[PDB]
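These notes concern the structure reproduced below.
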Amino acid sequence: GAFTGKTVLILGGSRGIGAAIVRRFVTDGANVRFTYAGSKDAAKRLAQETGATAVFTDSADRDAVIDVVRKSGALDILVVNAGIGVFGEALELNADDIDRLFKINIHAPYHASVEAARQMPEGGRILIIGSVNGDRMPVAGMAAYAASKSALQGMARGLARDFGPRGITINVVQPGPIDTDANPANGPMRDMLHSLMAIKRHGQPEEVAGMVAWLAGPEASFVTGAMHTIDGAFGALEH
Amino acid sequence: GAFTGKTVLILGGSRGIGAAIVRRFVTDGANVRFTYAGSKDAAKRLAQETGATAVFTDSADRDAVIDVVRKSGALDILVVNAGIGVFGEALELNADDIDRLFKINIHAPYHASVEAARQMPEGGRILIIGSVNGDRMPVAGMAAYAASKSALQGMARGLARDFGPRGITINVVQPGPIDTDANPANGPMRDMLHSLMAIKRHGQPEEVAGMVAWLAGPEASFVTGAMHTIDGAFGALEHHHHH
Ligand SMILES: NC(=O)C1=CN([C@@H]2O[C@H](COP(=O)(O)OP(=O)(O)OC[C@H]3O[C@@H](n4cnc5c(N)ncnc54)[C@H](OP(=O)(O)O)[C@@H]3O)[C@@H](O)[C@H]2O)C=CC1
Ligand SMILES: NC(=O)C1=CN([C@@H]2O[C@H](COP(=O)(O)OP(=O)(O)OC[C@H]3O[C@@H](n4cnc5c(N)ncnc54)[C@H](OP(=O)(O)O)[C@@H]3O)[C@@H](O)[C@H]2O)C=CC1
């Protein structure tokens, strides 16, 4: 157990990347709790398969996020995975949906990270799942999403300095296409996405979890305030 | 008049960088409207001096921002300048203050830009005042502010592609230290800031306005989705170890 005896909280752990992260930390021996909102059956099934603890918390509710983090006690590792996509022509998207995206994708990582730092010991780790779309030229239809993922860069740089004296690192993982419900490897966008990539496949959720596990471990104590891209070199058109 | 016959709306134009932008567009012949929230006397003095129109609108109120942009009619140029700073140790800052910063610095530029594109013609221009702190390693105590300024980068890149078919460009201007009420050139941080710079002075609000004016003009129709830094090369500490 690389993480035996460690307390891990994963926000948004019921499916996809988050569920892969739950499984990895469980396999490595950690005491894992994770949150869900809309996928209760998936959460219960994951808890039964792994022994992790499922907890309802809507990441769009600031005080609920703060409360779940605070009521976890001293955390060793916080992973903020929960995020949503609202895609379409900017002039046709509903403003309330956009603001919900900002609340989940920007506000919740900020407040969860600060709250976690209140009780986290020296050696603590905070990981946020961002996106390579925080760096790249976004396709049409994802401007607010891209903004929310670029927000995490300045957020992590700044919080790294706020948390440095406490012995806590904070880092952002930026995936390219990963095979999940939100980005199925078999979906109709498969061929286009792969035409933009050096490694012509979707990543697997377990690969994101592997990068998270390295950053959360003892070899990464000098790694903080940084964005770590795991994307198959996405963004160049096949010629 | 480089901007004669153009209609300009500046969100947050009562003081500082915003006020310099109002003055520049007025001097260049535009019909200028600008918003204010807390500085009514400054706004009324600026309107009297320039002839620009001062309009109350609180940028923390999404529907009010959308409404002032919408009721402006077909804009030629939108400048989103309004922004706030909330600084201090992250574990001591009030959560409602942080969320207000997000609402002004992130939500408002997005909704204002989208609303402006509804009636803006081909050749239109949208400019957002970001910060070099969207790129640089932030000092302690401005993590949320830095996040709000980095948010604008993905925002502008994405909206550039949404707005491309409409003939509208969108760009972010990223200033370094500029002499304003929020960052006075004679303030106690002067020497430290200049110790981090190649050009050892605060910028003037008029210089930010000059960069905005070039980007808003007809020579910049191929310039969109980009971040334009005007910072005196901020971010490297003065030393003499290479002598
Ligand atoms: N797949 C990809 O290609 C990429 C993904 N990402 C990022 O990875 C992260 C995970 O993505 P992915 O696994 O594909 O997403 P999925 O949509 O497959 O999974 C989303 C997960 O986030 C949780 N979640 C969503 N909203 C909330 C909320 N309000 N409160 C609590 N939990 C919530 C969901 O739980 P529930 O269903 O219970 O609500 C679910 O477990 C996101 O931040 C996303 O932006 C980034 C780049 C690429
Ligand atoms: N000066 C600097 O060194 C730098 C500044 N910037 C950015 O430049 C922009 C202007 O900064 P600066 O001139 O120094 O700021 P100041 O504090 O001097 O002026 C702020 C301006 O924004 C307006 N404003 C603030 N909040 C609101 C609101 N809720 N609704 C409407 N208007 C509002 C203010 O109007 P009122 O008082 O009427 O509310 C005022 O006109 C900001 O976005 C800032 O982040 C970026 C990098 C460096």
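One is the number of the first residue shown, and numbering goes on along the chain from there.
According to its header, the structure was obtained by X-ray crystallography, 1.7 Å.
Cβ coordinates come from backbone N, Cα and C, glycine included.
Look at Swiss-Prot and you will find B:9-33 tagged as NAD(+) binding site, backed by similarity to another entry. Its Cβ taken as reference, B:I21 (NAD(+) binding site) is surrounded by 30 other Cβ atoms within 10 Å in the chains shown.
Annotation for B:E49 (mutagenesis position): no same-chain Cβ neighbours under 8 Å separated by at least 6 residues are found. Looking at Swiss-Prot, the entry for mutagenesis of B:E49 to Q or V (Swiss-Prot position 50) says: Shows higher affinity for cyclic-di-GMP, increases swimming motility and biofilm dispersal. Biofilm formation is almost completely removed.
Annotation comment: Swiss-Prot describes B:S131 as substrate binding site. Counting Cβ atoms from all protein chains shown, B:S131 (substrate binding site) has 27 others lying within 10 Å of its own Cβ.
In the three-state DSSP classification, B:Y145 (active site, proton acceptor) falls within a helix. As annotated by Swiss-Prot, active site, proton acceptor applies to B:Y145, with the evidence given as sequence analysis.
Around B:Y145 (active site, proton acceptor), the C-beta neighbours below 8 angstroms that are at least 6 residues distant in the chain are B:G85, B:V86, B:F87, B:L101, B:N105, B:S131, B:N133, B:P138.
For B:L9 (NAD(+) binding site), the same-chain residues 6+ apart in sequence whose C-beta sits under 8 angstroms from its C-beta are B:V32, B:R33, B:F34, B:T35, B:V68, B:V69, B:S72, B:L75, B:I77, B:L78, B:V79, B:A116. Candidate recorded positions: B:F25, B:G29, B:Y145. Not one of them has a Cβ under 6 Å from ligand 2. For the binding-site residues B:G13, B:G29, counting C-beta atoms within 10 A of each C-beta gives the highest total at B:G13.
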